[PDB]
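Student: One structure, pasted below without further comment.
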Amino acid sequence: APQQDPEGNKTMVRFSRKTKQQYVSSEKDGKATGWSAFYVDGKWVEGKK
Amino acid sequence: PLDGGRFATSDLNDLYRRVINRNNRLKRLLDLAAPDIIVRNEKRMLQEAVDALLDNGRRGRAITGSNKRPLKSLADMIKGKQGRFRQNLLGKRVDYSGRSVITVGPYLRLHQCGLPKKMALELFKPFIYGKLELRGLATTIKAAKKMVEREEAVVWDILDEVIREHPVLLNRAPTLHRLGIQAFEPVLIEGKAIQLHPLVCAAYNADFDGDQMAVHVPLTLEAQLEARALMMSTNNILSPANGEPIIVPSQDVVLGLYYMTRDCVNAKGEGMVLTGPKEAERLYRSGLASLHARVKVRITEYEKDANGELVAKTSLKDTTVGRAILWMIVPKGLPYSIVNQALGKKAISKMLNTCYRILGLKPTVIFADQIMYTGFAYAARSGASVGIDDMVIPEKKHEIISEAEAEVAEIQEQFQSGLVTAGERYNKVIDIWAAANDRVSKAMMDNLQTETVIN
Amino acid sequence: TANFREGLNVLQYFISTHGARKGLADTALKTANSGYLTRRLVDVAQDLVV
Amino acid sequence: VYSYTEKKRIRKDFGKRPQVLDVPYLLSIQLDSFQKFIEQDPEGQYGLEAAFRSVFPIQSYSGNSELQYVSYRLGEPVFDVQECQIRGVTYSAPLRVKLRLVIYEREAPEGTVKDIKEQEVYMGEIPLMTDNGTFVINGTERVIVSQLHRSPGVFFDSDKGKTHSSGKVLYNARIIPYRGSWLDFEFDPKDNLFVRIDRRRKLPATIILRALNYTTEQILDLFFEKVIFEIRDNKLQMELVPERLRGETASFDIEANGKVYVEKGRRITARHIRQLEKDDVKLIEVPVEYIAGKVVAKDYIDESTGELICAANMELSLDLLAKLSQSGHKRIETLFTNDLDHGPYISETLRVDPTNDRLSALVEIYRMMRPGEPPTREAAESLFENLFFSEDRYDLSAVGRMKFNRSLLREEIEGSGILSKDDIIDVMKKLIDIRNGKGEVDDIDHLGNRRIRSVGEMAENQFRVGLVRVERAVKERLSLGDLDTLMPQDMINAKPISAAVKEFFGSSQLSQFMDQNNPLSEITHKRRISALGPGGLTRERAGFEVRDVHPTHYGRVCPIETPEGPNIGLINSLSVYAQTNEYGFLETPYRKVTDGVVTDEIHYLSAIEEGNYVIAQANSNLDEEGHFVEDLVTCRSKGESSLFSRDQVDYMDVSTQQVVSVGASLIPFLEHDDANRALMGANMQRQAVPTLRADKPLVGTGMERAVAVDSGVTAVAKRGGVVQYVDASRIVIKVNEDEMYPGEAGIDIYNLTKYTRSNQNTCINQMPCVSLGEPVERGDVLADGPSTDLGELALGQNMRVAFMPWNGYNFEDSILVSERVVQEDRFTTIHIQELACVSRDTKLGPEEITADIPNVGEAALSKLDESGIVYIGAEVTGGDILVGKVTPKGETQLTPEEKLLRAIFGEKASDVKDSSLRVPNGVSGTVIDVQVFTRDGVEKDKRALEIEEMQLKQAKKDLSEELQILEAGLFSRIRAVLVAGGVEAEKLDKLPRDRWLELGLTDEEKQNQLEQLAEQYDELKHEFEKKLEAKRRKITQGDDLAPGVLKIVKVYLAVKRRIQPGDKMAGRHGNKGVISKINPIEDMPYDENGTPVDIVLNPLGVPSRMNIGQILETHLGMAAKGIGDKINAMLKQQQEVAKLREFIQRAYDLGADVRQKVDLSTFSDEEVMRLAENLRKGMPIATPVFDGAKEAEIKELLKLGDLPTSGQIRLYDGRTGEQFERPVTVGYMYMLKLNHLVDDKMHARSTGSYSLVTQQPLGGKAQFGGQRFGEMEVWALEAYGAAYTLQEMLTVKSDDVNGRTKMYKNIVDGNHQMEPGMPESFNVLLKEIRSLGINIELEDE
Amino acid sequence: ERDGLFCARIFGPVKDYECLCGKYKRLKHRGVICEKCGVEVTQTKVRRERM
DNA sequence: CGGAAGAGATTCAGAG
RNA sequence: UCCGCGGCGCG
DNA sequence: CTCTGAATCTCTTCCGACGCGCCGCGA
Ligand SMILES: [Mg+2]
Ligand SMILES: [Zn+2]
C-alpha cells in the first residue's frame, strides 16, 4: 500500500466495515486528512474520503 | 461496473441504503434506551427517508446526490415520458431492423422498394443460415456463420432465393397517420441507399433532402400474409381521412403531362390527319411534328354498357399529337374527353379517382405506373428550365409606384395641414399602398400569362 | 417595393426577416402541440371497435 | 497598390459603394477579454487583482493575526500546446501569489505589528487560452461561448390583464442584482402594493417600509401629498392649490376672495383653474361633507385629557373632528386621492398590513424567509441587514449602479453596490408613477438592455468562488490554532480553487465541445452568442417574444445566422462590425454627419444612443463632396424608417455588410433571395467538409481573404523577408536586413501540422504555397490549410450545372451526378479515426498486450509485430486485429471427465482468452500512427522502445536542424557586418567559421556586434543542450494514465472516402440534395461543343423556395469560366503576351464605376504570365452582399465572353442524341459535401446484445442495436387490422427471453411457427409496483 | 455481503447452480441448499424474481 | 412560464 | 455491457 | 345583528410531438 499521501503525510491502516476490507488513510495533527486508498482486485487505488 | 473498476450505483440502491441506515440507527437508539427527543428526531428522519425512497421530490425540497441532481425514486420510474410505461411497455426497441438514407428510384414498379444488399444480408442472416443448412451447403451453425461472413457467392444466390416473395415494412418517423408504415416487396441493389417509388413517397410526407427511413422484416408467415394483404402499398390507394386517392403525382410528373397536353396555335405539321395514335407517336419520334400541333385523329374508345360489356366506338376527333400519345396508355373504358385538355394536378387526381371507380384496383395501379413513366420521360425530353429573363417585371410597375408615392405625399401633407387625425392618415396610407400592390400584381399577371405569336 | 429579381435594400430585407423567424418559431412550437393533441385523441378513442 | 503576393489571382470586385473601414480582427472579443482576465493591473480594476482585493485581506481577532496579499504572478506552462494535445493534459500554468502573515502584540493599539512573514503560495493551476482563442482541456479543444443575459438594474413591466382576465392592467417593477436576492414590487386587482423576495411569498409593502427605519406618519408624508384644514366653532376652512381642484366635480359652491361661484354638478376645467390662479386664492371655506370622506394623516392629541383620538390612515369621523376641535387642535392634516394621479394604494397597504411595528414586520419577514423556527429580534435584524446591505452577500456591480441610476434619472453614475432606503423608496415612487400612467414600462428584449458576458467574467466569478472557499478555510485555520509556528503555504489549500476552475471548464453548459469541420465553422463557433447557461434561460420556458427579432438587432446581432429547430432565436452570431462596450452592451460603428458632408470620422454607438439619433441607410448615394444626391434621404430613427432632409441626418452607416455576420456574408447574391432559404444555407455552410484538393470559388464575396487569414489554420507571415527554403513540412524565411532586430539571427522557421485528427475526424493538413526565393510580405499567407487556396476560403468545389428535369432521378430535390466528377476525385475526402486499447491488471494475472493470441489464424498475426502491434503503413479491413491483447479467464476448473472431454475436443476451454482490438465493422483503411503510454516501473516492449528511439531521434534531428539554420543566419549576419568595412573577405575565406566569429577585423562597434553574436551563439548552444536534455527526460518519463491500467496503446487509422449515392451535397444558397444516381459520362447531356454537364438539378424547387439569387450565381459562373476558357485558349495558342494583357485589362475595366480600377501597365510580363496561369481556370468574381453585380453588368460580362446573352443554351440529350426543344440554363455553381455520408448511417441488426434490466435490445449504431418501434408506429399498426405482426413485434422479436430463442430455432429449421410468452418488462413493472407497497397480481390462472 | 442489499443467501446465487461457498458447481445438485450458507442451487433468473 | 383545473380557505349577501 | 446527465447535429 | 351558503380568492399540481446521430462528463 502507498506509504505516504500526495501531501507527504503519513498513512495508517483502517477497516471498512461496510465492505469488510482493509484500507489506508492519512492523518495530520492526529485528524484525518480526508484521503484513503483501497485494495481492489490486485491493485491499490487512492482518493478523497 | 465502470472503467477503472468503479461501479455506478442505481439511485434506488442509495435510497434503500439510506432507509436501512436510518432504521438501524432508530433500532439502536431504541434498544439502548435513548432519551425521548432523540428517538423522536430519528424516527422523523426515518419517515422522511421513506418519503424520499418512494416519491423523492413529492414534498418539500427533493433529495439530491453529489451531481446536485434529484435522485430518481421508484415513482419517477413510472411517471413521465422516461417512465417505464411509455418507454418500454409501449414503444419497444425491436430486432431485425435497419435504417438508411432514402433515394428516388423511378424504375421501380409500384409495390417494390430498392433495398441495399448489405442490409438484406444482415437482416436475413438467420433465414440464410436456415436455407443454407436445408440445401445441405452448410452442416453446422458455425459453418453457416463463417461462410456468410466470407460472402461465398453461393450465399448471394441463396439470398436472392430467399427474399423473392418476402415483404418488408418501411417506416418514417414520425408516423403521423397510418400511411406512415407501408409494405413492399424488395429488390436488391448495390449501394447503401433505400430506393422508394416517388408516388408513395408523396404519401409518406417524406422528401429526399436527407430524410432517413427504417425497415423491419416480418418473421412469421401469418405476419407476412398480413403484410401482403393489408399493408401492401397497392392496397392503400384511398386515404382514410377522405375518399380521394392519396397516390397522386406531383412536381416533374405533373409538369411533364402539362407540357405534353398543352397545344399552340401554330406548330410543325399542323392540321394533318393520323389514322391512329401509333402514327402520332411515329410522327413525333421521327421529328416531323411537334407535340403541341393540333390535328385530327381517328380514335377508338369504349364504355361500360348497361350489361357490363366494354362496347366500342370509333370516331374522328380534334386533338393534339401529345394528347393522342397520352391517350394510347389509357386503359379501356375511360372516355377520351378526359384527356383532351391541358392536364393539371387536379385533373390527374380526378382522372385517377374516376379510373378507380369505373374499373378495378389493378387497372388503376397499372395506369398509375404508366402515368409515372410517361410523365417523367416526356418531362425530360421537354427540357423545361428557368432563366433570369423569365421573371419579366411589368414595366407599368414604376408608374404605379410613383402614383402611390404621390398619393402618400398628398395624404401626408394633408395631415401636415392638420386636416385629419393621425390614425386615419395611417389607415389611408395603408389602403392606398394595398391598392397599388394589387394593381401591380394584376399588371404582372396580365403581362406574364399571355403572349402574341403569328398564326 | 422592390421585387425579388431586383435587389432588396438592407432595410426591406431586415424588416422581412421578422416574418421568417416568426414562421420558423411558429412551426417549431406547433409541432409539439399537434403531437400532444393526437396522443390525447388516440387515448380517448382507442377502445372503440366495430 | 497590391502587394506582390496578392498580384496572383487579383479577384474582380464589383462593389460600387466605397469601404471606409476595414473589417476588425474577427476574434478580438475572446482574446481581449481573456487578456483582461489574466494580465497584470495596478489599479485592481479587473481580473486576478480585482478578485483578490475583493476578498483580501483576512484578519483573525482572537488570533490577532492577519493574512494579506502582495501580488500575483503566473508561472510558465510546462508543456507546449501540441504536447498537451498529444498527451491529454490540460494546457495550464501555475498560479503564484505573494502572501504575508502578520502578528501584532497583545496591547493597544491593535495595529502594533510584532512579526511579519512572507512567502509565495502555489494556490492553483489555471488554463491558458491558445493563440487561436480556444482552450485545451485534457486532450480536447474547448471554446467558451460568450453569454448574453439580462443586465442587472431595475425594470418595469406590465401584463395585459392575462392573469386576472377581467380587462384591467397590472404592473410590477423588479430589481436584479449581479448577485444576491431579488426583490420585486407588484400591484393587485385590488390595487394593493405587494413586495416579494426571491419570489417567496406576497406581502404588503409597508412591512418593508417600517422594516426600514421609518414610522407610519413618515411613510405617508414621504409618499403622499398633504392638505390642511381648520375648524372654528362649526365653520370649516381648507388650504388649497388651485391646480389641486382639477379633476373633481364642483358639486358644491366654492368661494374665493370673499365671493362664491360654482356651476354645481360640473367638473372643474382649465378656465376655472386660470380664474382661481389669477384670483390667487389661498384659503377657502368648505362644507362638512367635503372634509367628510378624507383620511386622517397622523395622530392627534387632546391636551385637556392627554388623550389621542386620531390614528394613522383613518377616515374622518365627525365625532373625532368635533372632539379635537374642542380640545384645541383646530388644524387637521389629510392626504389627497386624485382618482388618476394620486391613487391611495400605499394607504390601502397600510390598512391591510398584519404588522404593527418595526420589529413585528422584521420577525414576520424572518419567519417568511426562515419558516419552522422561533423568531428573534436579533435574528430578523441580522437577516435583513446582511441580506440587503452586506456588500459581500449582495452586490450590484458598477454596471448595475449605472443602469439603476440612469433608469431613476439621478445625476450620479457611480455608487455603492448595496441598496439603501432612498433607493427603495425612489423605485417604489417610480412604480407608483407608472401606475398613474405618467410613464411607460420597460422593454427587456431590447438590445440596449441585455448584456454580453465574455469568458473573463465567468472565469473571475469561478475564481471568486474559489477565493471565498479558501477564505473560509483560512479563517478556520486562524481560529483553530497558533499563528507563529506555521507558514501560510500550508494554510491555503489549492484544492477548492482547482476544483472550481476545472469544474467550470469541463462541466459548464457554456464550455461546449469545439467543432472543426472547416475554418469558417471554427470562427463562427468562437464568435457565437448564446442566451442559455448559468443565469440565462431554458428552451422550455423561452417564449416567442425573446426569440423574435428586435429592431435594435440592426448592426449589432446578425438576424440570419440563428440555428434552426428548438434552439432558434436563443443562439445568435455577432454582426461583423459589432464589438463589446466595456459595460457589455453591444456597440456599432457609424460615420459622423457634419452639415451635409460625411466627416468619415467614426463614432461607436449603443442601442440607446442609436435610438436617440437619426442614422442614414447605407445604400444612400453620395457625391464626392459627401452630400447625398437625394434631399429626402431615407433613414431610420427611433425604430422606424422614414425620409428626412439633408440637414436632419445625424449619422451614416459605415458599410453595406454591417447587418450580417461572416457566415451570411460569404453567400453571394444574398440580396436576391428569401430569408428562410438564406438562413438554411448560412447554417449548412458551417457543415462543409474540406476536400482532398482545395479550389477557389468563382463567385465569392471578398470576405474569404479576411476569414481565411483570421482563422488559426493558415500560417501567416509574421515577419517580412524572402523565403529561403521550403519542403513538404518546413518553411525557412530570411528576414530582411531592416526588419530584423539587433542581435537576432534574421531567420524564422515554421513547421506545418502535417496530419492530425480533427475534432470531427476530418483531416487537418497544411500545404506550402510558395517557392524558393519568392519575396514574402508582412501578413502574407505562406501555407494553406484545409479548404484554403492562396489564402482564400475554399469550402466547396466548382461544378458545371444544368437546370433541367431528368427522368425523375432529380425528383424532389434529388441530385444526379456525372461519373466524371467521381473519376477526378473532385469530392473525395480523407478521414481519420482513433482507436484506443487499454491494458489492465485483471483477476488471476494482468491482461497484457501481446501477439500470442489463442484460436486465431497466423496470417492475421503476421500483420502485427511480435509485440502485438500493427506496423504503420499496413492496410487493414473490418474484423481484423490491429493490436493483440489477452485477458486471463480465472481458474475455469474442469472435472476430470470434462477434462478428458476437452482433451478429445482439443485445446478449447482455455483459462486465457482473446481480447484484442478489432477493426470496426465495415471500416477499412491504412494505419498511419501508433502511440503507447505506459505506467512507470514497467518495461518498454519492442514497439515501445522502437517508437521511443525514433521519437528521440526526431527530436534530436529537429533541434540540430534548427541549430544549423539559425547558425547559418547568424554567420550570414557576420558576413553582412564584416563586409561593411575593413574587409578581409578572402583572408577570412581561408579561415574556418570559428575564426570568423573569433577574429577581429577592426576595433570598433562592429567588433562589439561580433562579440554580441558570439555570446549569442554560446547561449543558444547551451539552451539547445538544456532543451534536448529536458526533451529526452520528458520523452523517457512515464505517464500517470488512469487507475488500474498498466499501459494504453492508441492506433491511428486513416481512410479515404468517396462520393456515393445517398451522400448529401448542397449549394451555398441552401438547396440540399441527396445524390441519387451516378451516370456513365456518355449519358449526360452535352452542349454544342461536346463537353458534358456534370450535375443536373431540378428547376421546380426554385420558384417555390424563391432562391432566385442562386440562378443569378449560375449565370455568373457561365460568364466567369467563359473568360477563363477564352484566356485558356489565348494561352494555348502561345500568342504575344501583350494581347492577353490588353484582354485582361479590358476584363477588369468591364465594370461600370467599380471601385477596383486595377491596371496592368505596372505589371512586368512574367507577373502577367503568372497571373494568366492562375486565371486560366476561370476569372474569380467578387460580389459584395448588398452592392452586388447588376443584371446589366452580368450581361455585359457574358457578351465580352462570347456566350449567349440570355445565359441559356441549346442542349443535346446524350442517351438518344436528339435535341431538347427548350433552351436550358447551364452554368457554373459552387457545391459542398455536408458530412452526412451514407456509410455513416446505414445500419442493420439481425440479433446481438440485450440490455440487463428490461431485456430489450440495445439502442444506437455503436451498440449494434435495433430501431425503436415507437408508440406512433404501434398506433399505425392498430389502424390496420394487423394484429399478428404487432404481437410478433412486441413479444417474440423484442422481449421474450425464451420465445425469441424458440423463434430463432424454428426459423433456422425453416418452420415459421410462433409462440408468444410474456414480455419480461411486464414482470419488471409488476415487481416495481409490488415493491411500492401496492399489491397487484394476475387472476384466473 | 450476507444480509446485505445483494445478499446471495436471500436472493439466490449470482451464477447458475454455483454456491457462494463453492460447495457445488453443477446441476447434479440442482435444487439443493448449501449447508455453509443459505444460497440455493438454482438459475440466475431467480435473482430477477425474489423480493 | 404561462395557462388550466382542482381543492381549501376566506368574504359577502340573503334570510332568519 | 452499462445508468445516465449535459451538449451540440440532422430529420 | 348573526348564521349559513354561495361565490370568489389563493395555493398547489399537471402539461407543453416522434425519431435517429456524434462529443464531453460522471461518489
Ligand atoms: Mg425531409
Ligand atoms: Zn454455501
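Residues 760-809, in that order, are what chain C shows, numbered as in Swiss-Prot.
Using N, Cα and C of the backbone, Cβ positions are placed for all residues, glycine too.
Quoted from Swiss-Prot for the published mutagenesis C:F763 to C: Resistant to antibiotics salinamide A and B. The note that Swiss-Prot attaches to the published mutagenesis C:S775 to A is: Resistant to antibiotics salinamide A and B. Quoting Swiss-Prot on the mutagenesis of C:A779 to T or V: Resistant to antibiotics salinamide A and B.
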Student: Looking only at Cβ atoms, how many others are within 10 Å of the one on C:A779 (mutagenesis position)?
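Tutor: The answer is 18.
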Student: According to DSSP, folded down to helix, strand and coil, what is C:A779 (mutagenesis position)?
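Tutor: Note: C:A779 (mutagenesis position) is helical by DSSP.
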Student: Compute the C-alpha separation of C:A779 (mutagenesis position) from C:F763 (mutagenesis position), stating it in Å without decimals.
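Tutor: Pair distance, Cα basis, whole Å: 15 Å.
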Student: In whole Å, how far is C:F763 (mutagenesis position) from C:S775 (mutagenesis position) when you measure between their Cα atoms?
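Tutor: Cα-Cα, rounded: 12 Å.
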Student: Inside 10 Å of the Cβ of C:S775 (mutagenesis position), count up the other Cβ atoms and send me the figure.
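Tutor: A count of 13.
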Student: When a 10 Å sphere is centred on the Cβ of C:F763 (mutagenesis position), how many other Cβ atoms does it contain?
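Tutor: The answer is 15.
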Student: What does DSSP call C:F763 (mutagenesis position) in the simple three-state scheme?
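Tutor: Once the DSSP labels are grouped into three classes, C:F763 (mutagenesis position) ends up as coil.
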